[PDB]
Amino acid sequence: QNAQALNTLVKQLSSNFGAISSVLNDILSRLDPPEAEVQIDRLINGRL
Amino acid sequence: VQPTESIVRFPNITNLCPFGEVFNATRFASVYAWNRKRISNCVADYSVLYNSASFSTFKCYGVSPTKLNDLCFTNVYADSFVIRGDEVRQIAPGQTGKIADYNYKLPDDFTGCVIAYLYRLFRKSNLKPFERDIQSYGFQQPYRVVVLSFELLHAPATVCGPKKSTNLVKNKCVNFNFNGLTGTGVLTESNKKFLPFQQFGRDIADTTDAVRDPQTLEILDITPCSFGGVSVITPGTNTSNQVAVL
Amino acid sequence: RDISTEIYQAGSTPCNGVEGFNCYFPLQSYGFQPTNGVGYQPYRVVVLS
Amino acid sequence: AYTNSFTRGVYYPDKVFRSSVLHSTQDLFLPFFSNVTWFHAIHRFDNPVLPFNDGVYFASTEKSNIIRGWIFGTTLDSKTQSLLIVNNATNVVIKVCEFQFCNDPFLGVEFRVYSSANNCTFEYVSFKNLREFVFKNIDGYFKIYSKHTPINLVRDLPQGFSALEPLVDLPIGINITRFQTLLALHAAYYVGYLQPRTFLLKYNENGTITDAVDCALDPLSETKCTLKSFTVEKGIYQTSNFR
Ligand SMILES: *[C@@H]1O[C@H](CO)[C@@H](O[C@@H]2O[C@H](CO)[C@@H](O)[C@H](O)[C@H]2NC(C)=O)[C@H](O)[C@H]1NC(C)=O
Ligand SMILES: *[C@@H]1O[C@H](CO)[C@@H](O)[C@H](O)[C@H]1NC(C)=O
Ligand SMILES: *[C@@H]1O[C@H](CO)[C@@H](O)[C@H](O)[C@H]1NC(C)=O
Ligand SMILES: *[C@@H]1O[C@H](CO)[C@@H](O)[C@H](O)[C@H]1NC(C)=O
Ligand SMILES: *[C@@H]1O[C@H](CO)[C@@H](O)[C@H](O)[C@H]1NC(C)=O
Ligand SMILES: *[C@@H]1O[C@H](CO)[C@@H](O)[C@H](O)[C@H]1NC(C)=O
Ligand SMILES: *[C@@H]1O[C@H](CO)[C@@H](O)[C@H](O)[C@H]1NC(C)=O
């Protein structure tokens, strides 16, 4: 059970939660701040 | 542990597109019979043309010569024709006159760089952008001008500017960006064996584990830099002020 | 707010205070005329912070 | 005129090395045990233009190398650029051109495949045996996989497992709807179609795909996919869904 829970928590990092990308660097490079900060906010909420 | 040095490595920027076929050739066609040159399947290195000496003008429209090395486009056209010095302004978005409305009309929304001969004096309709609908002018000065029209479509793009696939590149103990791979960690020579078409390795957690050197096709293990919490050991302050950390 | 008129250099060859290849004077004079289009007409803009 | 696929149609879906693991992926693959139409193009000739859909599986067995290539395009007319793959005895001919094909293309061994061309964009030059290929065009990229292995049965595809390896990821950007095989004449092959299905892939210590499981064949396969294992113990399990 402990290993299953840890694996689920680790695998949750790859989701998009509705954002453009699951990598912060791609969001930073592909967009300007006034929307990159919104996408990062979405990702932050999901991981919290 | 913070990264020490960032030796980010990318292979040689090869091959080189034949810019010299137009920018550096010996023959330029007439303005009313201009030749459009199609550029594809090559690395468009604009530094050589931007830094080339003996250029009368170097005019960019919506682009930057230092930036064009980092733009990838599907199709790029190299318009080459002979024009005189006084009418060199006719190759411009929205400019009017004999040459633009009769010989070579540049789009009012043109994007690219213009770097620098028969007069048509009678027309029935103004020429469209990049239109060639075919009075003799005697050169008793001529200016060889090349127009770089950058067109991007939904097709895959073939002319960017940077290295393509297969060149020389190195690796060190770095922070450790190579090619499309990023992130910090220490690199160690690996005994793993990749298939010839395999470039990455991944753990059960879908995390990057090993990477193959693009030049000398060897595989390196990726071990991340150390980290951990810090704790402070102390008796009561009413006994001493000494501490020990772990 | 920067108030300077140094000849900009886009190349590696120093300008030495003159325009030329890769050398530009940063400022361009506004061509304000009564014959200009609406989008090129001068506009008095006030910013309050 | 019908043979069944068995365990054919597995290709490496990426270029990542994974060792001694089990991985689940969702991509276009040839369905298991879905029967494959066996064509005899010429024996009375039928060498028609077949739709491409979302991808096409292809395989054949020949020693004289009668099939020399394939033709791809939307209208198969010079009005729009089309792709032409020709395999010479010396090299490979790949074209992307506004190409005016004929009503019966063939490699006269004359060139009556076409009559003219208007534009040209891309040009590239580089027993009892079965050569197996997978063709797909996604996001304007033409992708081809290959694998060669001997056989002992002619009329039907022998059973077995061996994954196909990536060959070319060509960035052209052509609209595609139909295709037709190109042959040299002075004819036995197969046509399979790809569907979006989920599969389990087994990797050995060398990173070689050695087994697979289709997740929609039967309830046992569903249980195997759910449990992420090739072995299922006694009990009851839930692949729950509804109709
Ligand atoms: C898969 O990995 C195994 C590792 O044990 C390979 O077995 C050895 O392979 C090497 C060459 O790669 C041979 O020199 C050894 O003799 C093999 N071991 C034994 C006990 O014979 C195996 O060859 C690998 N298979 C593939 C297809 O790469
Ligand atoms: C290629 O890279 C090597 C680095 O070893 C360098 O010496 C050489 O000048 C480079 N050549 C080109 C054309 O980039
Ligand atoms: C390109 O320019 C160089 C001078 O740097 C010259 O030697 C060469 O002949 C030119 N190439 C062509 C094709 O004109
Ligand atoms: C420490 O000792 C002093 C007197 O010796 C006392 O006033 C203080 O409250 C003590 N504090 C603690 C944390 O024990
Ligand atoms: C399998 O065979 C049936 C008839 O036996 C046919 O209707 C079906 O289309 C075949 N499946 C294919 C060709 O994928
Ligand atoms: C290619 O097609 C274009 C139309 O998009 C046409 O203008 C051009 O002349 C063609 N190239 C030829 C015929 O060589
Ligand atoms: C052509 O391809 C594009 C995208 O690849 C698609 O949107 C369009 O519907 C296609 N048109 C035809 C006629 O196939």
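Just so it is clear, chain B uses Swiss-Prot numbers, and the residues here are 320-435, 451-468, 493-498, 506-611, in order.
Going by what the header records, the deposited coordinates were determined by electron microscopy, 3.3 Å.
Positions of Cβ are set from backbone N, Cα and C atoms, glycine also.
In sequence order, B:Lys528, B:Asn532, B:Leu533, B:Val534 constitute the residues six or more apart from B:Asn331 (mutagenesis position) in its chain with CB-CB distances below 8 Å. Swiss-Prot gives this note for the published mutagenesis B:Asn331 to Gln: Reduced viral infectivity.
B:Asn343 (mutagenesis position): 13 other CB atoms within 10 A of its CB, across all protein chains. According to Swiss-Prot, the mutagenesis experiment B:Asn343 to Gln carries this note: Reduced viral infectivity.
Looking at Swiss-Prot, the entry for natural variant B:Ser371 to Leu says: In strain: Omicron/BA.1. B:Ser371 (variant position) carries neither a helix nor a strand DSSP state and counts as coil.
The note that Swiss-Prot attaches to the natural variant B:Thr376 to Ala is: In strain: Omicron/BA.2, Omicron/BA.2.12.1, Omicron/BA.4, Omicron/BA.5, Omicron/BQ.1.1, Omicron/XBB.1.5, Omicron/EG.5.1. Counting every protein chain shown, 14 other Cβ atoms lie within 10 Å of the Cβ of B:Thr376 (variant position).
Quoting Swiss-Prot on the natural variant B:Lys417 to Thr: In strain: Gamma/P.1. Taking a C-beta cut-off of under 8 angstroms and a sequence separation of 6 or more, B:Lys417 (variant position) has the following same-chain neighbours: B:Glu406, B:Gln409, B:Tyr453, B:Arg454, B:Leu455.
Quoted from Swiss-Prot for the published mutagenesis B:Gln493 to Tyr: Reduced host ACE2-binding affinity in vitro. Other C-beta atoms found within 10 angstroms of the C-beta of B:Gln493 (mutagenesis position) number 10, with every protein chain shown included. In this structure, B:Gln493 (mutagenesis position) belongs to neither helix nor strand by DSSP; it is coil.
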Cβ neighbour count within 10 Å of B:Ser371 (variant position): 14
Distance from B:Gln493 (mutagenesis position) back to B:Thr376 (variant position), taken between C-alpha atoms, in Å: 27
Listed recorded positions adjacent to ligand 3, that is, members of B:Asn331, B:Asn343, B:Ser371, B:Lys417, B:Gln493 whose C-beta is under 6 A away: B:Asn343
What whole-number Å value do you get for the CA-CA distance of B:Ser371 (variant position) and B:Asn343 (mutagenesis position)? 10
Measuring Cα to Cα, how many Å separate B:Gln493 (mutagenesis position) from B:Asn343 (mutagenesis position)? 28
